[PDB]
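Asks: Shown below is the structure under consideration.
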Amino acid sequence: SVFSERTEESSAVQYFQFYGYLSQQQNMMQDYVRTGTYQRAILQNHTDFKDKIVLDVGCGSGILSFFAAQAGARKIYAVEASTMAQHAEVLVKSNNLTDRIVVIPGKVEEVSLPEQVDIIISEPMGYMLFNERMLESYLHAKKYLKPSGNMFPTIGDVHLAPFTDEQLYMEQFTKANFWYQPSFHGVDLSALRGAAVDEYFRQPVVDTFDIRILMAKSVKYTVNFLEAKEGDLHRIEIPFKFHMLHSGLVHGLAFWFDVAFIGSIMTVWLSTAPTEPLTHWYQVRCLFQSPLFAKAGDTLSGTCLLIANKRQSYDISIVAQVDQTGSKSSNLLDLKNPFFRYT
Amino acid sequence: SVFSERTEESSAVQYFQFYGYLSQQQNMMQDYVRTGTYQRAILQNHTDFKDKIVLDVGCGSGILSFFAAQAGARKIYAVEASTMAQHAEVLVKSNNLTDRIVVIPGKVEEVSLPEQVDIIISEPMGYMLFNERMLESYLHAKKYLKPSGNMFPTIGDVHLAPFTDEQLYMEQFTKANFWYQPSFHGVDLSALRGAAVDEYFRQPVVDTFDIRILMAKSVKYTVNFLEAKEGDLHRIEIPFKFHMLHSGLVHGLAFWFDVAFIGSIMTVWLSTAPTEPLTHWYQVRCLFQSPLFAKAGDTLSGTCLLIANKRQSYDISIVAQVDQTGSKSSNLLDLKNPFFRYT
Amino acid sequence: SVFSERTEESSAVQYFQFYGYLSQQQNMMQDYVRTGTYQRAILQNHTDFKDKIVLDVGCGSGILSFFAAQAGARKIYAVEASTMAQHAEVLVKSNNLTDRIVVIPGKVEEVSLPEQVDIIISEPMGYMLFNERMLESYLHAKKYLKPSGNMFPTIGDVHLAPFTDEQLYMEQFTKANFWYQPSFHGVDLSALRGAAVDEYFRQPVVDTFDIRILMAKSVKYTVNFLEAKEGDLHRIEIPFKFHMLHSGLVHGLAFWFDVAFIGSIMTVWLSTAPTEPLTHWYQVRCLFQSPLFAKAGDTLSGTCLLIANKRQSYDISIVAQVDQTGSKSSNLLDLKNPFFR
Amino acid sequence: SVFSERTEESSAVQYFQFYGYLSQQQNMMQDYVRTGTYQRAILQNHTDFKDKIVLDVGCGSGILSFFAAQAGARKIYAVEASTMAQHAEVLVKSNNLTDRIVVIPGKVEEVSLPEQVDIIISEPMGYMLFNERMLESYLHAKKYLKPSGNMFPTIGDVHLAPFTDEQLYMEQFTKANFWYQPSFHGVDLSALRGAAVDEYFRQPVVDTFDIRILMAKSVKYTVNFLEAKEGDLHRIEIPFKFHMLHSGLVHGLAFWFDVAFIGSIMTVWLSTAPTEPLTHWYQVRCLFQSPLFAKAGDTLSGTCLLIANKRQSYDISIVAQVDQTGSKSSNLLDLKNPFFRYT
Ligand SMILES: Nc1ncnc2c1ncn2[C@@H]1O[C@H](C[N+]2(CC[C@H](N)C(=O)O)CC2)[C@@H](O)[C@H]1O
Ligand SMILES: Nc1ncnc2c1ncn2[C@@H]1O[C@H](C[N+]2(CC[C@H](N)C(=O)O)CC2)[C@@H](O)[C@H]1O
Ligand SMILES: Nc1ncnc2c1ncn2[C@@H]1O[C@H](C[N+]2(CC[C@H](N)C(=O)O)CC2)[C@@H](O)[C@H]1O
Ligand SMILES: Nc1ncnc2c1ncn2[C@@H]1O[C@H](C[N+]2(CC[C@H](N)C(=O)O)CC2)[C@@H](O)[C@H]1O
């Protein structure tokens, strides 16, 4: 299967074991912004669902499928690969919807659907949108979508912006400098200080922040789920040219994302921006190894390259330079092992 | 391999990836009770090391091997399966001990050692002592131990005692009760409430507590690492009979452990008891889905059965009853997936 | 009789035996807010009583009739069905008011009065205003009221508002969870857990609380005693639409009531609101078996249906929903069996 | 029926409505002394139940029948008049004992049993033992008992003792004196003060107390349930002659009770005495209208006459005198309407 080919089995096992827990499903369900916005997007665009055939990619508890049912869908195929699939089946029965919702256990890349569908619904977004690589399953599912069929969400925007946060930056060295002591219980640890610094900076930082740390208007990279192919997500190149609104040291790039449900009646947005109420996605920050000084009016140019790996995540390569000075910075990050800083 | 035969590859990959991070080694190293007590046990029993051959099972950063070197060991074989092995080699060189500490990368079940050893050192204790199943590697390593050889630690004591803690119980039940809702966004979840209660209560609670919640003197189960065979740890049956010192609700059983380094000069104890300074092991509590009411003077009898599984952990079954009334409670816990309440 | 037809004898016996005790009359009389406010309402509107004919429905000790006498009433018919009537007569004589207060023993639905009256006075309010169904006797008594006659109290307002109180909810759930035990002295009780939850949550909680638990402005349901007919109280439908002021868990609805004495000189209010001094009515809360999550700005809509029963109380049906999400709750409560917290 | 003839319908309605509540059954069940002692009495006398035919009079939740089942009873007829009978039936089914326990809805005076029984079990005790008059149903049930059959409980002892409690005595007047004011909101209430006093003194006081208020060894009146006829409980004349252990003012009589289960293996006692842990029966105190002064060594003699009424309770007539002085006091109380004083 397309899934097995791009995924190490260990990662897959861990991944689907994770979503097999009712507590995790609960965690997602209790994100009111997320769940409420999905429900609103579906119900307020009822003409896109009334008497239509729906596919729910990775249904988990089945919540989105129930929303599709509330909107008057004729038939909903709810595909789920973790053991949660059996819990979803229990809920379909207890909610007396066996005639409209059909739970299909397995990976969307591997199962068979009896018919083509009018619309695909899913919640495949991870940290900085792409983590977990579930968007590829979402796009893969379009083999079951009728021509002129729709996708909910329809588009996803990843936003990047430079930030300044001296304390976050210094924190890394504060932690790494544990190893910079010549006699920890008689042992000289200093030779590993460099490796410890490297390790900490390889971790994207998951948490939220004050919008005032942002130093320029965000650059946006858009994925149109109606048009995109799975292969499009294997290598994501995000060029950027920031026009600095404030002077100071740029310690790295902040990441967040929006998705839009573009229905026949209206477009509904779900945003994880730092200007919006917090979600379980928080925001993500990737530090530069060396901060870059910029003046208001300077331009900070470069590239963020996301390379998919078989651990259902991305290797992140960020290169940035201040055009006016030529001062340059690079970093390589492992999105699979983020540092959850939020407290 | 003995290791591969008892371990799902997924679990192993995850497991050794975890210990490959310097931050984790740092976390363990910064547990001063742990590190200081190991150093004390080794240095105060220096005659057990001076001019001896040592095996360090799962050396991590290599700290224990350095303690063995400080104690005058002639040769130390430091076996480590994670990539941390590469970092240990760096420290051996930067500390000018290349003539004495020899890092051997690989599983202790799989590597080859040049000679038999006088003493095995290791830190194989997990939560509730047995978590991670690393004790089996430790015991397995005894194939390299001389007949008159020693083990550091030499023995392990698991302590269990009944506790009362209304707040914790209600804390978990509150979480479980999410699945009691008959109309979550219009969806009836209640059919899954039982499954949800089971899941949350399968989680051992890792944290510390006031000793006054304990309702009876602890029961002790001892493993002698010098005598035990790894096969002995596949099924661990711990019967208990508590003489209740206080009347009230028994919400579950609390667990901690001690290990002893029985050297020629002195015996040194490392304790994780709640009467002792806190360690990174904290303590572990297994909750009952329904508490058992007992009066002072009653006897609380039963069994704690640990069945090893392929995820490097144990399936825990606890059956307890108040003998005077026949009030019985049975419980299943998944030691691999605990709830870290300390945060 | 209208009373007997709507009342089981067991309930009636118990009810009037209850009010036959001097300790109970004492308990009510010592509610100073109540007694003082009634006295204030009557005396400050003395012109509505001066040389007037009065009917006191359910006079108990006779206190309100004495207030009517103080205000200058010419003659007061004080009707009382319990044995307390004999004690009231003792007080009428010991206070030398035999020429002005006339105790009529019996139920107001059954006795005969010599003449029509200018004004009816009564204290017929129970928990949630309607408990005990004495308002129906009060309204029934209007057959003795002259046209354009007055009633003290004149109107009653029932207030309802959503509240959050996790502690109360868990307090009740904890009690219910006794029946969750799989081995109580070796016996599995779990099969009855559902029935136990239903029973406990069927109990309205009588007590007071901090106003900060209230999550929206109260909704008001008004009964005009001058216009209402007793039949109006057999089935009381109270629709509601709350505009949520705070985000959180709605554990149920809180209930209280006000009554107003609309006299010629001034309008006097007697309130049991949690913003006001405590009375023996306290306040009443109806819990949901499962709380409803709401955000500030959401609307919580539904209906409270009160159906009178033959035990001189009400069967309560509460249906509520968060309009934005469709989260719905239905509950059935037995006002006859409240929990005094 | 015998029940209807001795009971006002209103009282019966209220009575069985009361026990129809799970909360009340629970209230009784949660009395650990009561329930635990019944269980102990039944299980420790297992030879009295093993392969026997049992009758449970007023089974309520059915708890005692399950205890009879634990003891090995062959068949248990569980009679219950309230709607609780249906809840008991649910538990019989859920505990897989339909082959051994037969729930019979209705009054034991009115239902038909197919067979004679070896032993009757019941918990028919009220305040002062006799309140609620359920002992008469218990004795009435012996028409179904084999000649060589047993009763559990086998005997009941009601204890009476003189007490001194100045504050309790004064309390009555403190409350009654509410009516002794000439202008309560302008009203002279004084004319009702006497009636208020009378009312308060007619109420037995239900609560507990310090045993030091007791001025003499209790007098005991024993009912042997194996020998007694229900008619014996219509008029209970309890003569007493107390040998005063302390000097002082006697304000009234305190009441409590014991029952004994006289089995083949052992006799088990259930006590509600103030020297024992508190039960849901508390204790009962009946005041004298006027206190009696007594010296240590004096004898306090008289009679407590309990006259059964149609409200499933008793009118209590107490006459007492100090023999040495001839000082006499009496009271008449209505046990149907006690004052619950406990705090
Ligand atoms: N390839 C796949 N085939 C089938 N199911 C898949 C696949 N990849 C992930 N999933 C599942 O989708 C789920 C992703 N999610 C959504 C849960 C639910 N729709 C909600 O919105 O609450 C939890 C976030 C998660 O349960 C995964 O197990
Ligand atoms: N079968 C195995 N073969 C070789 N190494 C193994 C095996 N199982 C676990 N390990 C490793 O031991 C280590 C266990 N520990 C000890 C670290 C060090 N000794 C200290 O005290 O600081 C971190 C706690 C951990 O690094 C594991 O990777
Ligand atoms: N249908 C009826 N006919 C005559 N009397 C009735 C009827 N229903 C209730 N009552 C009686 O009114 C009384 C109600 N109350 C009022 C006492 C007095 N007015 C005060 O405010 O202090 C005590 C509260 C109570 O004694 C009942 O017995
Ligand atoms: N004449 C009668 N026939 C049948 N049942 C009767 C009769 N009189 C009372 N009862 C019932 O006995 C019960 C008395 N009790 C016992 C409950 C249970 N056996 C226990 O020990 O927990 C609650 C205390 C109560 O439920 C009454 O409804």
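Swiss-Prot numbering applies to chain A: residues 136-478, in that order.
If you check the header, you will see the structure was determined by X-ray crystallography, 2.2 Å.
The backbone N, Cα and C atoms fix where each Cβ goes, and this holds for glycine too.
Relevant sequence annotations retrieved from Swiss-Prot are reproduced here:
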type	residues	note
BINDING	A:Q160, A:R169, A:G193, A:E215, A:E244, A:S272	S-adenosyl-L-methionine binding site
DOMAIN	A:147-454	domain 'SAM-dependent MTase PRMT-type'
MUTAGEN	A:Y154 to A, F or R	Loss of S-adenosyl-L-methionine binding. Loss of protein methyltransferase activity
MUTAGEN	A:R169 to A	Loss of protein methyltransferase activity
MUTAGEN	A:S217 to C or T	Loss of S-adenosyl-L-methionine binding. Loss of protein methyltransferase activity
MUTAGEN	A:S217 to E	Loss of S-adenosyl-L-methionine binding. Loss of protein methyltransferase activity. Localized in the cytosol
MUTAGEN	A:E267 to Q	Abolishes histone methyltransferase activity and reduces coactivator activity
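Describe the structural context of these features.
Replies: A:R169 (mutagenesis position) has a Cβ environment of 18 other Cβ atoms inside 10 Å. Secondary structure from DSSP puts A:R169 (mutagenesis position) in a helix.
Secondary structure from DSSP puts A:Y154 (mutagenesis position) in a helix.
A:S217 (mutagenesis position) carries neither a helix nor a strand DSSP state and counts as coil. Every protein chain shown contributes to the tally, and the Cβ of A:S217 (mutagenesis position) ends up with 21 other Cβ atoms within 10 Å.
Long-range neighbours of A:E267 (mutagenesis position) (same chain, six or more residues apart, CB within less than 8 Å of its CB): A:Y150, A:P259, A:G261, A:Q447, A:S448.
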Asks: Just to verify a number: CA distance, A:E215 (S-adenosyl-L-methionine binding site) to A:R169 (mutagenesis position), in angstrom, no decimals.
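Replies: Between the Cα atoms of A:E215 (S-adenosyl-L-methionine binding site) and A:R169 (mutagenesis position), the distance comes to 19 Å.
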Asks: Tell me the coarse DSSP state (helix, strand, coil) of A:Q160 (S-adenosyl-L-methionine binding site).
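Replies: Assignment for A:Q160 (S-adenosyl-L-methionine binding site) reads helix.
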Asks: Express the distance between the Cα positions of A:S272 (S-adenosyl-L-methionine binding site) and A:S217 (mutagenesis position) as a whole number of Å.
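Replies: Given the Cα positions, A:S272 (S-adenosyl-L-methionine binding site) is 14 Å from A:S217 (mutagenesis position).
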Asks: Which ones in the same chain are close to A:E244 (S-adenosyl-L-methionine binding site), with CB under 8 Å and 6+ residues apart in sequence?
Replies: A:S136, A:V137, A:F138, A:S139, A:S272, A:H275
Asks: Specify the nearest of the recorded positions A:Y154, A:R169, A:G193 to A:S217 (mutagenesis position), where nearness means the distance between Cα atoms.
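Replies: Nearest listed residue in space: A:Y154.
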Asks: Under 8 Å between C-beta atoms and at least six apart in sequence, can you list the same-chain neighbours of A:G193 (S-adenosyl-L-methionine binding site), or say none if there are none?
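Replies: Non-local contacts for A:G193 (S-adenosyl-L-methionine binding site): A:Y154, A:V214, A:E215, A:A216, A:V243, A:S257, A:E258, A:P259, A:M269, A:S272.
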Asks: Using the structure shown, find which entry in A:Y154, A:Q160, A:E215 (the recorded positions) has the sparsest Cβ neighbourhood within 10 Å.
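Replies: Each of the recorded positions A:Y154, A:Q160, A:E215 was scored by Cβ atoms within 10 Å; lowest is A:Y154.
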Asks: In Å, rounded, how far does the Cα of A:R169 (mutagenesis position) sit from the Cα of A:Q160 (S-adenosyl-L-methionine binding site)?
Replies: 12
Asks: I'd like the number of other C-beta atoms within 10 A of the C-beta of A:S272 (S-adenosyl-L-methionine binding site), please.
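Replies: If we count other Cβ atoms within 10 Å of A:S272 (S-adenosyl-L-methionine binding site), we arrive at 22.
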Asks: Is A:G193 (S-adenosyl-L-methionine binding site) helix, strand or coil when read with DSSP?
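Replies: Note: A:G193 (S-adenosyl-L-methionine binding site) is coil by DSSP, not helix or strand.
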